[PDB]
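Colleague: Below is the structure I would like to discuss, written out as structure tokens.
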Amino acid sequence: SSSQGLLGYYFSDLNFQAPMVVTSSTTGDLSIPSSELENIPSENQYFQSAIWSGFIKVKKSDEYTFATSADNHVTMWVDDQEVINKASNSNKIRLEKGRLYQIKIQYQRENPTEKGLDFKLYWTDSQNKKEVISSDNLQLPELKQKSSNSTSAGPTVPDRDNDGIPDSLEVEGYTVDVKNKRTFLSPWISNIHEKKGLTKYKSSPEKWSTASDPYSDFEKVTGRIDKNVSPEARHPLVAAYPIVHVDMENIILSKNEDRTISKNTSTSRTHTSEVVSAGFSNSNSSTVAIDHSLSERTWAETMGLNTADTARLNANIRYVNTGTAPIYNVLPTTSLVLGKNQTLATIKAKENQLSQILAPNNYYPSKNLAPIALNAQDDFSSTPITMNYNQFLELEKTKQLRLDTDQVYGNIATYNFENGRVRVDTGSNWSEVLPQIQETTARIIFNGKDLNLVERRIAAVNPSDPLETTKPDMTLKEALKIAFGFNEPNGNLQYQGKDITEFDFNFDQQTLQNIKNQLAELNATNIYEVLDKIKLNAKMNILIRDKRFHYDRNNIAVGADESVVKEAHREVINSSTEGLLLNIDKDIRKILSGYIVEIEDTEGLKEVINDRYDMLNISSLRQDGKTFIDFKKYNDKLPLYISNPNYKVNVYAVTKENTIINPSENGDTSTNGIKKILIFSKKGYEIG
Ligand SMILES: [Ca+2]
Ligand SMILES: [Ca+2]
């Protein structure tokens, strides 16, 4: 436990005013060699005062004499009783086993001749055995949030919220740097720390956790935190909390009786806009699209499902955490919903019986393991998921399901100062924390990574709330850098090489009005030029999306402009009568449902090879990540027959938003009404 010990505050001044280093020491050796002070101006490497705080506990009752390597400069209290005061002494104090004695030490030396501090806390037993106090006998002060209803003995570091960071540092700015076995927390000094690659922190001196999450500002920056918490959420202004949805991977529909439809499904976590404007809702939901492709006639007929029959549904799922904190003992409950509000099933996992962690940016079960079946194989008491005839017709019509997941996440792994360890705390519940996170942060949702919606929350002021006014200012620019890792190599804001102007900015109706007001005040008509001047407030909702795609009402990417789709297919690696091989970006493939292949004769007449709405699925991804478009799949497994070399092979792309998933009113099953985009056209002789 390299984080346990006494907590020390080292000041350059004589009167505990200018804290230069805040760090813990594991043993009674409270020294800081000048060698580990390279992030401190040499001039300020002289410590004229210091304060240490914590507890001492003993594992064998005895009478003890405390001594220090500089008693003449030390005043020391044990449970508010003064035991050393500017003179060495041999007074004994009885220390009882299994008790916690509060320790406080102050040190003052004017104008020391050495940089740093050489200082040790000793004790002597009843056997006259004197030694530097061991790591086993020391523990940190309890830097947890106090109660509403929460003397002296010496100097007090102003620390209104009891996180451990002095009020002045949180307000004016601080940083941390790891030297060997320790993390030194120091005031921000621009002329040293910028070119050392250090991060400048500010936080609220009134909020134990500035993001209102369950990890203290001090715990976050000193690494006294769950290792599974996302690295961006180690910043005191970025909230650390789980965000869980269910991903359905495939589905099997069957008729209930004493022939089946088995289809892959694609599932996306959603964010439902209002009317144009981002939504206010913080609920977890995902929408499932069932593959409409060919396996003949309707599913219902294939299953032999008639008016008085019932259909059964089974599926494989995983839980996905797209948040910034892990989950340990409770997976959230999920409703499987048909249409608007027809609940087909309640999906639950057993409380306190998780087989593994559900970590940020990860899955439950993990990808190397089998997914969860809604009705497991040997689980014969599991409730079947059934639907009547009408309900099944509705399912075949929409081929869509919804998964509404609650926000019940179980207990939190928190740091324990008693033993200097992170452990699951049974008295801490994510439900006791989420509402405050949601109430005190601005939310940004960004899809730049892979077009999936990723949500982050950033501590921001509430100008109506006195406590939330004590927070550091937060610009839109800074939030994007700290929460999402946007950067700016030459002062130009980017996300992973991509210019900021490539992304659209959308807000809820309240946030929009706020932003427009700020723009008018800045005499700006464009948000890009003033991203570093736009201020965020608590409860803003900001949606940021790649401009190259079309989005549905759930803000899922479902298409792109014709030119974007065409350009994406310009890179043909190989063409033959068997198919096309080409490089297609991941993001473009995400918005395509498949392709239509046609042969056009010299007269301009056409033969469509795969002429069914449910025959678009002729594209596959190779191991090397290239896309193969298979001409043979729906051509009776034969290469195209091109009767004359001057005939053309035309291949069209179909985007998700233009995909037809059922025959038309009149029973048309062809591709004739499908809105399609030409992406390849070559003559027989050009193909070879
Ligand atoms: Ca504080
Ligand atoms: Ca704080």
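The numbering of chain A matches Swiss-Prot: 43-192, 198-305, 316-332, 349-368, 372-764, in order.
Per the header of the entry, the method used was X-ray crystallography, 1.9 Å.
Keep in mind that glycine also has a Cβ here, set from the backbone N, Cα and C atoms.
What Swiss-Prot shows for this protein is this:
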type    : residues                           : note
DOMAIN  : 43-179                             : domain 'PA14'
BINDING : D206, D208, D210, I212, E217       : Ca(2+) 1 binding site
BINDING : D208, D210, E217, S251, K254, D264 : Ca(2+) 2 binding site
MUTAGEN : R229 to S                          : Abolished interaction with LF
MUTAGEN : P234 to S                          : Does not affect significantly interaction with LF
MUTAGEN : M379 to A                          : No effect
MUTAGEN : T409 to C                          : Loss of capability to undergo conformational changes that lead to pore formation and translocation
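Describe the structural surroundings of these features, if you would.
Modeller: Look at the domain 'PA14' (43-179): DSSP puts its residues at 12 helix, 62 strand, 63 coil.
According to DSSP, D208 (Ca(2+) 1 binding site) sits in a coil region rather than a helix or strand.
The Cβ of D264 (Ca(2+) 2 binding site) lies under 8 Å from the Cβ of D210, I212, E217, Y248, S250, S251, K254, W255, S256, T257, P283, each of which sits 6+ residues away along the same chain.
In this view, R229 (mutagenesis position) is surrounded by 18 other Cβ atoms within 10 Å of its Cβ, with every protein chain counted.
For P234 (mutagenesis position), the number of other Cβ atoms no farther than 10 Å from its own Cβ, over all displayed protein chains, is 20. Mapped onto three states, the DSSP output places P234 (mutagenesis position) in strand.
Secondary structure at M379 (mutagenesis position), taken from DSSP and collapsed to helix, strand or coil, is coil. Around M379 (mutagenesis position), the same-chain residues six or more apart in sequence whose CB sits under 8 Å from its CB are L300, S301, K302, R316, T317, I318, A387, listed in sequence order.
Following the DSSP three-state reduction, the secondary structure of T409 (mutagenesis position) is coil. Listed in sequence order, the residues of the same chain lying 6 or more apart from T409 (mutagenesis position) and placing their CB within less than 8 Å of its CB are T422, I423, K424, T481, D482, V484.
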Colleague: Do me a favour and check the Cα-Cα span between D206 (Ca(2+) 1 binding site) and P234 (mutagenesis position); whole Å is fine.
Modeller: 15
Colleague: Going along the chain, which residues six or more apart from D208 (Ca(2+) 1 binding site) have their CB under 8 A from its CB?
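Modeller: Spatial neighbours, sequence-distant, of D208 (Ca(2+) 1 binding site): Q187, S251, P252, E253, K254, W255.
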Colleague: What are the other residues, in sequence order, whose C-beta lies within 8 angstroms of the center of the C-beta atoms of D208, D210, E217, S251, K254, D264 at the Ca(2+) 2 site?
Modeller: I212, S250, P252, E253, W255, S256, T257, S263, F265, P283
Colleague: Considering only the recorded positions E217, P234, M379, which possess a Cβ situated under 6 angstroms from at least one atom of ligand 2?
Modeller: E217
Colleague: Under 6 Å from ligand 1 by C-beta, which of these recorded positions make it: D208, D210, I212, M379? Sequence order, please.
Modeller: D208, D210, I212
Colleague: Mind giving me a neighbour count for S251 (Ca(2+) 2 binding site)? Other Cβ atoms within 10 Å of its Cβ, every protein chain shown.
Modeller: 28
Colleague: Calculate how many Å lie between the CA atom of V332 and the CA atom of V349, with the 16 residues in between left unmodelled, and give a whole number.
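Modeller: Result for this gap is 6 Å, Cα to Cα.
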Colleague: So the entry has no coordinates for 5 residues flanked by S192 and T198. How far apart are their C-alpha atoms in Å?
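Modeller: In this entry the gap's Cα endpoints measure 12 Å apart.
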